[PDB]
Amino acid sequence: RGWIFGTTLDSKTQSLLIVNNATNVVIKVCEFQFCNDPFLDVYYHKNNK
Amino acid sequence: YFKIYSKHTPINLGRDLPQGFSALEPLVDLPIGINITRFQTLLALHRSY
Amino acid sequence: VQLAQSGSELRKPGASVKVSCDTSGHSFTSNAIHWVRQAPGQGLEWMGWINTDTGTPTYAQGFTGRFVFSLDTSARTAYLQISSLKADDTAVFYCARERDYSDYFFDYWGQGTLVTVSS
Amino acid sequence: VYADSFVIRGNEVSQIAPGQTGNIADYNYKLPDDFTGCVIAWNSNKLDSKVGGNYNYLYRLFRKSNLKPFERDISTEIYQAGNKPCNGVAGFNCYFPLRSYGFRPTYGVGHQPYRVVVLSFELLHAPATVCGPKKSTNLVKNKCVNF
Amino acid sequence: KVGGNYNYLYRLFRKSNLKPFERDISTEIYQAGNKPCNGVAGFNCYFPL
Amino acid sequence: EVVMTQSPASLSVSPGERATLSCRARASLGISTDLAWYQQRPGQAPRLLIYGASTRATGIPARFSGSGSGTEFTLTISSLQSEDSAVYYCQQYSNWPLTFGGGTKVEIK
Amino acid sequence: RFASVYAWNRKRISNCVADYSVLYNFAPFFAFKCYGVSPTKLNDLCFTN
């Protein structure tokens, strides 16, 4: 889902936020501060649910 | 100008990168500008297999 | 030689000062008036000049903005305005006038005006 | 239609052109050599200057390298202008790139602030979106007509 | 000056056009008629400056 | 821009002795006799002393004499008086950063 | 003080390092029309005097 572009990926420089949706796509390049990580529930198991 | 070309190519039976020939069609152009020199992905690792 | 100039005043920080320079004492073959500043113990340094009959001032490097040069309705009496006085702003301000046109040496000088900053 | 504008000193009006170089066309705004479209400039000393000086305008002075055409860089930092690494704040051999202008009405022509806008176009084989004041007509087939 | 600046002079009368990159600050009374211009000035006698 | 340098910094000589002061302007192309001298007694404003290379103004006695050409200029005085307690400066009307010299602090014993 | 047209003064420059871009801030001129070389590349050629 999505792609991100830039030169530093920090708060001082602008960067893209190309993200994919089920029936949409959002592109809004802005001077984003931080990009920590995708939210993970530590489980990451799909063999059962 | 930010350009994206895409083509949904079927047939991925056994080969990771099958041979043949397919040409990608234009999708959209964007007036981004900036000096992008970095690539990064937003893979959703909440559930994987 | 003895152009009438305003007297000394005592000013508090942040106040404003007005200094005049009367001219009609003699006859002048020129169209400009000059200002000369001297530190209490140091030498002389220029600030600028304004063109008579045009009213256009001209500022030096280190004396731009805060200093104000003005003329009269008769374009004869020149006034000097300053605001936001500092502790180091104390000095003496003279008013020099040219002798003949295109003779950039000053001969007519006012008696000088003293500005003191204190409380 | 792309209408982007900014305010620069009148001394740099002629610098906005394809292939130009200088202090404002190499660090702030660049035009490509194959640029199609053009620019409009007119004096704006009437409302862009004060007797004390209008210090609301900033321009870049120092950069690592000349930028590519049609790029924007609003980053603020301290250029390495000396052997000693620039830790921060300011100091000798550490120049802050963004300096200010000193517009005032007393200055003569050339130094007065100027207001400029450049319109960017492109005539490629793409579906038209904006057009001129024209009127459509009926379609004629199988006849020699000036289409 | 409001009265008028008369400190700038120029040359108007000469026997012939001069070559590029030459000067002539000489002053003399040009002869502009059959009457000789012995000195000073007069009819058909012009001061070039 | 054209800027002066003046030495000696101060003078302390009894009245009636000849003294010489030098004002040198650091300029590549020189000044060409576009210099003036000024005398400022404590209190009142400076008064014009010499304009041009050596010519004297109106109301000044012939006691003072000056010389110099191109880049270096020198002032010579005779019959120094008690009332001549003043600091002497030099000015160049050659370019248009009008500045003054460092000054020579001449004191009467 | 500037000279008159009939007595223009020739001033020579030699044995120094020039910078033809600093002269923009010296005077409020606008055109700076030049004939033999572009004003763009004045500080790259090397002359005699």
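Each position is counted from 1, following the chain as shown.
If you're wondering, the header gives electron microscopy, 3.5 Å.
Note: Cβ is positioned from N, Cα and C throughout, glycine not excepted.
In the three-state DSSP assignment, the secondary structure recorded for G:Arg1 (variant position) is coil. Of all Cβ atoms in the protein chains displayed, 8 besides its own lie within 10 Å of the Cβ of G:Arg1 (variant position). Under the heading of natural variants, Swiss-Prot lists G:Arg1 to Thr (Swiss-Prot position 346) and annotates it as follows: In strain: Omicron/BQ.1.1, Omicron/XBB.1.5, Omicron/EG.5.1.
For the naturally occurring variant G:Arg1 to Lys (Swiss-Prot position 346), Swiss-Prot gives the following note: In strain: Mu/B.1.621.
When other Cβ atoms within 10 Å of the Cβ of G:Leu23 (variant position) are tallied across all protein chains shown, the result is 12. For the recorded site, G:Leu23 (variant position), the DSSP three-state label reads helix. Per Swiss-Prot, natural variant G:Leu23 to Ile (Swiss-Prot position 368) is noted as: In strain: Omicron/XBB.1.5, Omicron/EG.5.1.
For G:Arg1 (variant position) paired with G:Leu23 (variant position), the C-alpha to C-alpha distance reads 19 Å.
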